[PDB]
Amino acid sequence: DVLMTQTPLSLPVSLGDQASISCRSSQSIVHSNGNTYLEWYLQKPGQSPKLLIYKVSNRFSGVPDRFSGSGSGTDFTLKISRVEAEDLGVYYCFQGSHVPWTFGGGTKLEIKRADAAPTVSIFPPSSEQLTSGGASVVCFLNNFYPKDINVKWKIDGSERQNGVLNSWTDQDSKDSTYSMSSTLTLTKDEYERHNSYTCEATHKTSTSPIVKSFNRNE
Amino acid sequence: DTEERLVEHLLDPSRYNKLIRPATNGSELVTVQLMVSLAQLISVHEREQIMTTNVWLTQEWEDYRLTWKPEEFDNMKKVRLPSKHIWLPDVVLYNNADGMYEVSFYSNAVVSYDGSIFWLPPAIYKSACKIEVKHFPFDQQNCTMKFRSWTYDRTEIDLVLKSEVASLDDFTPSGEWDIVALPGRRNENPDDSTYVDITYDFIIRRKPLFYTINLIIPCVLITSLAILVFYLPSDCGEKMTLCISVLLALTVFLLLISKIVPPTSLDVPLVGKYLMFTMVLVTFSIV
Amino acid sequence: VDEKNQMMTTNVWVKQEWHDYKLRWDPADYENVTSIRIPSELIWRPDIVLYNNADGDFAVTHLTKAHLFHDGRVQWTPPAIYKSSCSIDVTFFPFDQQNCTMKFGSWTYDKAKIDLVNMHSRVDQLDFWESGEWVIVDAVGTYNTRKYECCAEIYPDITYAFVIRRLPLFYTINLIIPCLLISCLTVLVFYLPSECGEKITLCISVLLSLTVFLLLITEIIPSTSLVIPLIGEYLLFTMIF
Amino acid sequence: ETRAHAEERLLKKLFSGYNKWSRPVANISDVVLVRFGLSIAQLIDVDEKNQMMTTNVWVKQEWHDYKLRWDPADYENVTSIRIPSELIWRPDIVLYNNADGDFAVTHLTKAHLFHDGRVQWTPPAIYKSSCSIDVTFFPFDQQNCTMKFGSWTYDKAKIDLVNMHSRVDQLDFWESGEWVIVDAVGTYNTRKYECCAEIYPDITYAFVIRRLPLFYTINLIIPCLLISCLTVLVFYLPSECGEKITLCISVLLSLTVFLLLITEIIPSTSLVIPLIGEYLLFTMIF
Amino acid sequence: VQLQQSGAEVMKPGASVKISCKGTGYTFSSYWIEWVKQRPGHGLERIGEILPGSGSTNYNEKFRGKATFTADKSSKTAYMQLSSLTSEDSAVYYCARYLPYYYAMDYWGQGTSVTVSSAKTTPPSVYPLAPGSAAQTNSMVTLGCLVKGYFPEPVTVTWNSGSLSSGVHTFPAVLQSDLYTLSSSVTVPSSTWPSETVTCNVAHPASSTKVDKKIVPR
Ligand SMILES: *[C@@H]1O[C@H](CO)[C@@H](O[C@@H]2O[C@H](CO)[C@@H](O[C@@H]3O[C@H](CO)[C@@H](O)[C@H](O)[C@@H]3O)[C@H](O)[C@H]2NC(C)=O)[C@H](O)[C@H]1NC(C)=O
Ligand SMILES: *[C@@H]1O[C@H](CO)[C@@H](O)[C@H](O)[C@H]1NC(C)=O
Ligand SMILES: *[C@@H]1O[C@H](CO)[C@@H](O)[C@H](O)[C@H]1NC(C)=O
Ligand SMILES: CN1CCC[C@H]1c1cccnc1
Ligand SMILES: CN1CCC[C@H]1c1cccnc1
Ligand code: NA
């Protein structure tokens, strides 16, 4: 199978900028006829893939002219002239030389702007969960950029890694920021034996880790 | 009963003619929609560059002098007619060998009251296509077949494809050969401004295991005996028989593989090239 | 039955029986005549075509004469030479059974106009000629209906399945027994002592003889890469060893 | 008022009392002209063993008469109409070099008529001519094949052939892969046979072609040229091993097999001997 | 042209699943149909293609013996028998039309989500997220509405009829032990929360569960 390598993995570029993405093959994928059959695919989050370029020296009927693609016998490059809000998504390669056919690795592409200050807030368990007998501490991290950030949990000064659930969403459109939630799930019997629970966030835009702690017995 | 009177009303030699084609409003072109249907690729005589196929070609065209009032005739919709009597736009291969050009059966045609005609005779075609025999047998064959009216140019008729791909609803697995895709395209020479034609391309793949087992295993098997003769000690006095026998077997396989490949001097088969190389090696061995 | 081309060349009498209201008369008015013989070119003739042709005739082309009875009945019996294409299953070569089909049907008419009703459940063999190579196990007729992309109506057809067998004596006396016999020399070389100094000659002779038999059997079997013939497997196995 | 009605009326008018077998000429003394040409669809085969060239040829024949004329302004501006050639006269152009093949074209396609009386006809055909195959420089060979077209029962006093193009057209050529056409030349000639006192015209088409040597030079001559380098090798082998006669017999039988093999492919002609055959017989003698 | 697929499917591990592909508006039995596998994490991999005219099939060397296609000519439908299923193949499956060496891949399906986990049915949950007890009152405050133990996807956790839509955060689903746990957050000014009645609502169509719970301060 002719493996495919896409570079880079993620290339954040601002609106109006030119972006170039390289797509290399493990072997030569030129057919004996003299035409290299490769496809470019565009997928948007929550939709099926779309088409922009087939038979790289050619262009699809329905795609604007801002897209361009070319390359040598093996090295291939997809180029965009001006990035719009619609071109957000992930790109893909598809070769058409040897059987079986194969895809690429997936090239992530979003927009880029200035940094942001992370807004951290910790939530202790509620009364209804204490009625059930659970303990879930949720630590929200919203409106930050870039994704370079780490969340650390401390219990009475002790680092905790069991029961940590880390999720994060994609780049929002109206503000161009990131979000990340960290949930720590414990039993009610363990909540009554410890004193200090701490959510710490380490981000590039902060020289000191943002500390958010709360005490049970106050 | 009424069918007979309908036929006698339509097929009047004094009223209807066959040799002239229909056209109105200053010699307007008559669109002829044709599409092909592959029954089964029955053989590929690769030595003679001939591909034998069973084809159902469907043809539709509008014709105005054949209409009739459907209300009077018991509200009939469609009528069958012979092909030898109503006009028909000739469509036949060009790259056809064997001399055979036209279809074989000359079927009956369906005629509606509007005037449209829908006619499909089945036939057997022997097309001629070049054999790009390099990666024998792991190869692909690109066979071309062209349709066009040998009698009319782009001044009275105009061919238009119905669908982009040939249909395979009545296909059976051909056995040895396996198809990949059946694209079709209408060519148009702007320099001639009269030349029109429809070209279907068949990209065919060979299932390799038969030839593999029959030829590749014996060939590499016996040619593994190349570097083998020298580990034999010279004192016994048996190198000559073994080496001459290997050379003879390689010559035999060379002649065979040259007999099976079509004599296309445009390129040399890869297997034959490797076998010639190892033949030179084994004669250097004998000397 | 050419298996390398997968083509069955057969000679068949076709019997077609029907009747219409137009060709009737009264026998009591014409000196008691019942049947007359006339060339089929002048009367109506339903088109019966076979779909499994390969380099042959679609329609019966001899146009013999036909019988008319007084009541409007019509009988037609043309001979024909057909060339069908059936998937030859060569695994138990030569002890083989062949299952070959022929599909007849009307062409420009649906079931709502023409209906095919097989007179006999089996194929008649009263005037059959014994080939000497092939004996007929059975010849089954089946009525079916299908539907093509052209049209809305359904179309009738009759499928005949010939299941036949090959008389093995010729091949089992000329092809398999010589190679099975020379296969009794692949192990014999080891028992031969080295000082005589002719062992390599025996090995070469056996190997080239097996190669010749394989190159000869690759002709009579088809070029069907769905399965491998058993004898080819045996020969290649012995060649490897 | 439709075009079909006008064309039907015209075809009814100009076929009222027309005879086919009447040689259409203004006067008996006057002659007709037949502009002639060919086109090659594909070079089907050159069987040098049987000395037969099978070709696929479009035949272009151009002439004119006086009886099949009309006026374009009387039939809604019609100028060209197409009709089956079987219903009109047709100068029988046959080839004299046939060998078990069709003398004339058998498809009998339709032909074009113009209002002035001009007529054009272009039937396809499959011809089987006979070539004086000269195999000396095998395989590096040039073949000179001839075809000879002409009328059959018409003398030059009535029909006079005139070549349209001095060369054979190749616009619809199909690359066979075994033979390339070096050139094709036409020549007008006149003969005088023994039947008759009149002279008969004819058109001789000569094809000079070459054989692509790449194939046979890698499957027939390289193995024999290789094994011929052993007849001198047996002498250097010492006698005490005891296999020199084995090598000699192997060489001789292999050369005999290659010689017998090549006598299948080259024609059984006694005019000249193939060079490769001479070399192989020489090597067998030695 | 138009493509159709099957609905959502769930099954216990080890069993078999057959999904359908419907095609209309073109010559269904004329060219290839290939399917694309997309794991919810990353990547695009194929499973194989078939020619609904013949039985000509091929498979990628990684998924041999894992899937077996089947096509029907009378009914324009392509099926796929699935082998012994493991919890590593729970992803989304696609379908698309294709034709090699020429114009190809101009339409897609709509997507088929298949999920495999040892579960039968679990109703979605209510557990509010109250702020901390020891916290500095700022100008704004973030909210929290936590949902635990529900199956299967999807669920709709919104605020009061969209009254508070600016600044919401809906995360992807992440397992804890065997079920799904999500939460929603939004930033509201602190000058309005002690006054305005706000209640998060949870909608689960697969279980017909419409439950809301008012969040009150401590
Ligand atoms: C099988 O052989 C046929 C005929 O040779 C191949 O068709 C040829 O394909 C090439 C490449 O696609 C065509 O060239 C293209 O022409 C268009 C129109 O001028 C141009 O816009 C493109 O940039 C490109 O040059 C060529 O026209 C075409 N030959 C024709 C239609 O007569 C076909 O590609 C072969 N199949 C395979 C798998 O190679
Ligand atoms: C031969 O093939 C036909 C058609 O499929 C089948 O119905 C019949 O069973 C076969 N005959 C035998 C003996 O299997
Ligand atoms: C071929 O033969 C013709 C007829 O004799 C002759 O005129 C012509 O010169 C020959 N061609 C060549 C290249 O000699
Ligand atoms: C029913 N026939 C079988 C295959 C073609 C089809 C057909 C349809 C209309 C007119 N003639 C033939
Ligand atoms: C003049 N023709 C050319 C060769 C034969 C000759 C001929 C003789 C008698 C009748 N027709 C033709
Ligand atoms: Na010998």
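Using Swiss-Prot numbers, chain C covers 76-316, in order.
Method reported for this entry: electron microscopy, 3.9 Å.
Including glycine, each Cβ sits where the backbone N, Cα and C put it.
Feature annotations, courtesy of Swiss-Prot:
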type	residues	note
BINDING	C:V76, C:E78	Ca(2+) binding site
MUTAGEN	C:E78 to A	Loss of CHRNA4:CHRNB2 channel opening potentiation by divalent cations
MUTAGEN	C:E205 to A	Loss of CHRNA4:CHRNB2 channel opening potentiation by divalent cations
MUTAGEN	C:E208 to A	Loss of CHRNA4:CHRNB2 channel opening potentiation by divalent cations
MUTAGEN	C:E294 to K	Loss of CA(2+) permeability
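In space, C:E208 is the closest of the mutagenesis positions C:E205, C:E208, C:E294 to C:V76 (Ca(2+) binding site), judged by Cα positions. Taking only the Cα positions, the spacing between C:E294 (mutagenesis position) and C:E78 (mutagenesis position) is 10 angstrom. C:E294 (mutagenesis position) counts 7 other C-beta atoms within 10 Å of its own C-beta, drawing on all protein chains shown. Ranked by how many other Cβ atoms sit within 10 Å of their Cβ, the mutagenesis positions C:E78, C:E205, C:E208 place C:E205 at the bottom.
Around C:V76 (Ca(2+) binding site), taking its Cβ as the centre, 19 other Cβ atoms fall within 10 Å, counting all chains. You'll find the Cα of C:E78 (mutagenesis position) roughly 19 Å from the Cα of C:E205 (mutagenesis position).
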